[PDB]
Amino acid sequence: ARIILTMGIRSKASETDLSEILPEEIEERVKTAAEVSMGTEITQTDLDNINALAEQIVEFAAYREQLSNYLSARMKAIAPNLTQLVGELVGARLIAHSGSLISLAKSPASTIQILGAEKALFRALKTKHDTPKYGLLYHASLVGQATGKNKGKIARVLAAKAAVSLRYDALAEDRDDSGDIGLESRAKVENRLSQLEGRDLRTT
Amino acid sequence: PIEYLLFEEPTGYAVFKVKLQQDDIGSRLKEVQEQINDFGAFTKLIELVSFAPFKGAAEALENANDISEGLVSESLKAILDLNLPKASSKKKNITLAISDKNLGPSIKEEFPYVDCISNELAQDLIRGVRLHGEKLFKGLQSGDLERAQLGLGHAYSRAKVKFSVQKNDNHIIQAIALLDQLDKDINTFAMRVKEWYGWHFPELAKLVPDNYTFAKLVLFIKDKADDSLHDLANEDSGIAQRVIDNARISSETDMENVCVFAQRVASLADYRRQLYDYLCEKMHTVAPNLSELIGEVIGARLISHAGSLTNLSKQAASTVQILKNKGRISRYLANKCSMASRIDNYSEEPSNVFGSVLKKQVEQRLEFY
Amino acid sequence: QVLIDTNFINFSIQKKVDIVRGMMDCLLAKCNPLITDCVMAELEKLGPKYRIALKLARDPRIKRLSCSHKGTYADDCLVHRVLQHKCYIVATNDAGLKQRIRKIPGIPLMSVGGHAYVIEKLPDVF
Amino acid sequence: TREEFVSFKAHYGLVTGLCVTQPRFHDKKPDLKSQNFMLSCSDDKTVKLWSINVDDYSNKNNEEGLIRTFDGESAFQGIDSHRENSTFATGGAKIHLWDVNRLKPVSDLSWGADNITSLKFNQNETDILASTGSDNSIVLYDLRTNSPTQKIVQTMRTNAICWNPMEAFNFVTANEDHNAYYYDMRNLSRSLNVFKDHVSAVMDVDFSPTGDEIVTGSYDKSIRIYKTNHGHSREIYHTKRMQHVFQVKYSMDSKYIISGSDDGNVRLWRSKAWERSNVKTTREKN
Amino acid sequence: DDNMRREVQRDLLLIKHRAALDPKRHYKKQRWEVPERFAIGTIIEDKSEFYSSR
Amino acid sequence: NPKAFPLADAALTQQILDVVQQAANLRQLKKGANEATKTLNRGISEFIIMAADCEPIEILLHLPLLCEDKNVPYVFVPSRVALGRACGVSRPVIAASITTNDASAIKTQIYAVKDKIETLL
Amino acid sequence: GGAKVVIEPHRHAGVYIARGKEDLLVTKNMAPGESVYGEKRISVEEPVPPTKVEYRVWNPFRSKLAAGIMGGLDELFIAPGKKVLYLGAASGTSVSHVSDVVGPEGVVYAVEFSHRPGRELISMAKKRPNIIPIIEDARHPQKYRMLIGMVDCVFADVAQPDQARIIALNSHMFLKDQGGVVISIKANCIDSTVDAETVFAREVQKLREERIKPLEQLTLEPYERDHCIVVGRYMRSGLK
RNA sequence: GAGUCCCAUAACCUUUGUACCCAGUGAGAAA
RNA sequence: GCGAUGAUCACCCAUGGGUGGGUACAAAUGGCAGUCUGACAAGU
RNA sequence: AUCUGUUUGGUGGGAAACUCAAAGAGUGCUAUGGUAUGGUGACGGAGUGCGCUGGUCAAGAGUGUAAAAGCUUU
Ligand SMILES: [Zn+2]
């Protein structure tokens, strides 16, 4: 959208350049495709609607990132230790999954582990199969840092510390919105992730 | 003797110099027929002496049309006058191998000292250089030859058929298919705006039910106010100021956020009805008879659901889905509308007069009942 | 259209039947006789005893096909190009070729018998 | 493409000679880039000149056959065209010289009242004719003096002559005792070669355009190629289908040999049998 | 995978034993073992014609 | 080139109209523009006759594209009034179609008219 | 109409069979989400989430090449990386199917002479980028010799009596050696005075006279009366 | 230890509110 | 003062209502529908 | 069900590789001396003369004709 707002037309692209969009290596490709192309030439009365749509979706993404700013702000003002541990939008869809923050706080840590994967969980319980291990908590950055079966392992330890921090946030009264319990819990999860990424199943 | 060779191609013109003649009498034999497939032996026949590239796709299309209808263009004149030696016109002309027996006369009309050959020997020399292509040219052209071929084929075809992008019904297909999308987007977004402002006072969605009018008035009211003069765009405005006096519902950051949300709804609301005006105009220039008969938005949805103006045209009249006496006016309007769409598609730059006559006919039929 | 072979031509000249007129009063229809290049190769390979037969096969009324294979085995060529297409009458007097042709179905067979041509697997002759 | 540009029912008898021309008319201009010209004599006392529509240049865009009909009182037996100046010569009951403008012979150049069976013009020193008469005679004519020059009588009958295109006074005769004779025009008292390997009467001879070898078709149904300095056959070509090769030419490529037999067929051969006609990379050429 | 073959393993049996589903259909004699690469797909009848194949 | 291009001259027009009348008697003619396009997309049609003088012309020019798609001969008669009179109905028709039939007593005539209008086209 | 099929690869590369209780010849869709001539489609969900890719039913009563495929041709030369020169691209009916059989890495040059079919060809070649529409007469290949280079298969769905000359000219210009020549011969449109086997035999003889060795012919009888597909290869030296 | 990234951010059913219904044909229609 | 440029073709009352079967849209703290295990593991 | 007993369905060489060799097929790469650099002071460069190419004009000659014109001309 930003590039068609910038140039508009192919001969206009032949006379203009751009570096704030499309970084430094697709320029020769768009210029060669501007020189030779199977595309027609548009008029101004529909280039105007093309430009209106392009500025429309540019402003749409501006609204998207500022709504994400609002979500980050309300989340770190409502349950900030969960933000310090698992992150803003992950904790947000945890809370939005379980309904209330207190209804998520009074659930055990195993539930917070498997919280997104209910259909896989209950089919793997109603026939005697193996249950999932990730759920909605798979998209946390720590589980992203883990690799192998120990992302199941630190999904478990991350759900345990997230239950700790989450019910602290929901049940505290002298809470300070400063991330202290979430930060010490995150340090615990990070050095645990370190000590099980340091081991290796090879023999040296 | 086949001394020089002229290969036309989308990137420009090439003059090759024939080094070794191929066999004339043994030209149908197996080894002579597959030496033009082997590249290691074709390069013993043909050597590139010149390549004049084109100035762009405009001169490419000009020279494609001139080569197509068998005329020598100015770039051809330039490269042939550069490359071919000034032979005599009465004794031992220089021999140029072309692939077009009616381009030959245009070459001798300009250079009388050039006799042109396009028989089977020149044909398989030409298809040898076509078969190998980029390898003969030793790296001296800009642009990949097949990419220029795609561009030149599309340009040649649209020129030959007179493809106009004004009477291009894909614009109105995508315009109405996007307009329905933003109908439901403005609907759900202003529904959430009314929901988030429902706990500031839940009567603005009772007095002012239209989504755009609600959103634009709540973009500037954020409080009580009193001073109810510029809120009439005043019985509803007076009732609204009375309700603001009798406020009966419950921030700052959340209220700033729902102000940004209502500004988003207003931006969608005036990009719609810009798009609607655009597609009424595009429908008048693309389908004037259909839009005279049943209207611009209805004709837009008609050719969208049909898939194209051509598909709505070539459809039978008894199989048109337009949207007793009330049951058979649909059939009358259907076959008149199919007639109007046929007129409108296959006329090249249409008028409005037959849409007018069919509108007169269908109003006469409905007024008869 | 009728594919000729070499012993049919030899028996035509031995029985004094014209090719196109014998075909016409055999079938009571207009015939186009066809000499394949392998039948012509076989007549040329027959030597200088068969000069009369070769320059009666060289006749502008007898059209001629262009077979595309190696070797000059006319029985193989006639059998292949007739079982490919089924739009051909085969005029022959070889016993083996007559048995091949009358074993493949839908192919009429013409042959010099007596003092005129006869036709067998064509069910509309009168 | 091995296919005829045109056919022509030219005469009623045997067409006993034919050659090709660039007819120097002095009223019209010859269009040799789209028309080819062949003229041809027969035993029905006619020489006819024909034009052929030829697709070799694509310069132009047409009244093909029988542009004129020369007429003699007796039959003709051979014909050959001068390589300039609109002239040809026809042998028959007597040898006449003609040009393409006049409808009658310019000169009768006959030694005695004995008929002439064959004719060839020289290729360089183009004004020297040679002819074979049925009294076993080979006669040379000169067209400066407009007269015969010298004749020899051999044992048997010379069927054909061809001049050496690279030596201009040497010719080869092909005669009925089964061998060919390489003769010097300046001394006809001895052949300077005899090419011996045929077993029946030699019908036609021709030179390579390189002047280095000859081709020689005979009445035994076979043709033979001879190196010019040896005197025995370098190669023999035969076929069970080829009968009585009456005409042989050596194509101007010097690589193919055209033979006309008497079953009807005209066949191409390679002069060097083991030699293929593709272009060659330098490793295979070396 | 076998995890998806254990979900579409029944209608592949139906397609293998097509010939005895309707007493009037009478297919041509193939064997049709389960192909190594397949894909299960749903027919989109479009929004052009109604009521016939719908 | 006009829009209604492959028009027939007078002899071909009367040959066409005579076989149109005989097919209309033998129930082998579907007459009218949308019946013609119905039988054209169904594939039961041997050739389509459009009249080159109705009050719009694109109203039946929609049919040459269909005939081209399905390789059916199409021919332009210069009188809608004479075409309707040949069709045997009391109104002018602008397009008609000869449906295919092999129990048809005019198959040779239809094939001859098809050959004539296809060498025209 | 809303049923479920199983897609399975055919013997021919690039085309598929959808088995249900009636099985369908099916190709992948190069422009997903719309139908070109009203055929039905099949949408599979192949496994970032899985993506809905879709497939188009090839109708043998509206495509001579599909009638040939499902009558059984031993070798099509239309293959998933190739270049096909479609002659007589009468609309986008079969050219769309040839286009998405050939795939995104191959090119279909769709030659057509009429102009309203050409307009529909260009509007179809927008959403199928691997189609080069060429609006020109195929009887003069020099008029578009600049736009096309070195095709791998020619397909000929022209319906003219000078068919074999058109096929020979386009092959000698643009086809490569041992490339494919697929012909759809319509007997009644060549000539109707002789029978169908006579005109097929004459057309095959014309092809080998223009040195295209025929490998295979198929009558394609339940879908078209008196049609044929002749599949040959451009031998260029030595049909023997 | 342990099947989610393969739509529990989902699918289907039920209920409740809002807008409708219960194509082909091919020469008749009117008096 | 017609027409192929198309004629024609679910239950209850003395235009209007009553009763419901399908269509789409939206909603539901309506349903399916029930939130894994539990004490060892890694190293020297 | 210490009823039943039919049907359907199951039960009843391999692995590794930045290893070592032996071969086959296809594809890619200017893969280019039709007789190899401009030149062993025997050489090169400059200039002159001869040679060569093209168009123009003039003359000749043919052919044509009342005269022509035109056309042809190694
Ligand atoms: Zn043969």
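Residue numbering for chain G follows Swiss-Prot, covering 82-128, 134-326 in order.
Quick reminder: no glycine exception, Cβ is built from N, Cα and C everywhere.
Annotation of the published mutagenesis G:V87 to D in Swiss-Prot: In nop1.3; thermosensitive allele showing a decrease in histone-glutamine N-methyltransferase activity upon shift to restrictive temperature; when associated with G-103; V-175 and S-219; the original residue is retained in the structure shown. Proximity of G:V87 (mutagenesis position) to non-local residues of its own chain (separation of 6 or more, Cβ distance below 8 Å) is seen for G:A99, G:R100, G:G101, given in sequence order.
Record note (Swiss-Prot), mutagenesis G:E103 to G: In nop1.3; thermosensitive allele showing a decrease in histone-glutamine N-methyltransferase activity upon shift to restrictive temperature; when associated with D-87; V-175 and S-219. The unchanged residue is displayed. For G:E103 (mutagenesis position), the number of other Cβ atoms no farther than 10 Å from its own Cβ, over all displayed protein chains, is 11.
In sequence order, G:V181, G:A196, G:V197, G:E198, G:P203, G:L207, G:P219, G:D243 make up the list of same-chain residues 6 or more apart from G:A175 (mutagenesis position) whose Cβ falls under 8 Å from its Cβ. Here Swiss-Prot describes G:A175 to V as a published mutagenesis experiment; the accompanying note says: In nop1.3; thermosensitive allele showing a decrease in histone-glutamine N-methyltransferase activity upon shift to restrictive temperature; when associated with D-87; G-103 and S-219.
The annotation that Swiss-Prot gives for the mutagenesis experiment G:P219 to S reads: In nop1.3; thermosensitive allele showing a decrease in histone-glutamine N-methyltransferase activity upon shift to restrictive temperature; when associated with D-87; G-103 and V-175. Using a 10 Å radius centred on the Cβ of G:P219 (mutagenesis position) and all shown protein chains, the other Cβ atoms total 35.
Proximity to chain E, taken as a Cβ less than 8 Å from one of its Cβ atoms, holds for G:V87 among the mutagenesis positions G:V87, G:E103, G:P219.
DSSP assigns G:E103 (mutagenesis position) to coil in the three-state reduction, placing it in neither a helix nor a strand. Secondary structure at G:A175 (mutagenesis position), as computed by DSSP, is coil. Using a cut-off of under 8 A between C-beta atoms, the mutagenesis positions G:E103, G:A175, G:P219 that neighbour chain B are G:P219.
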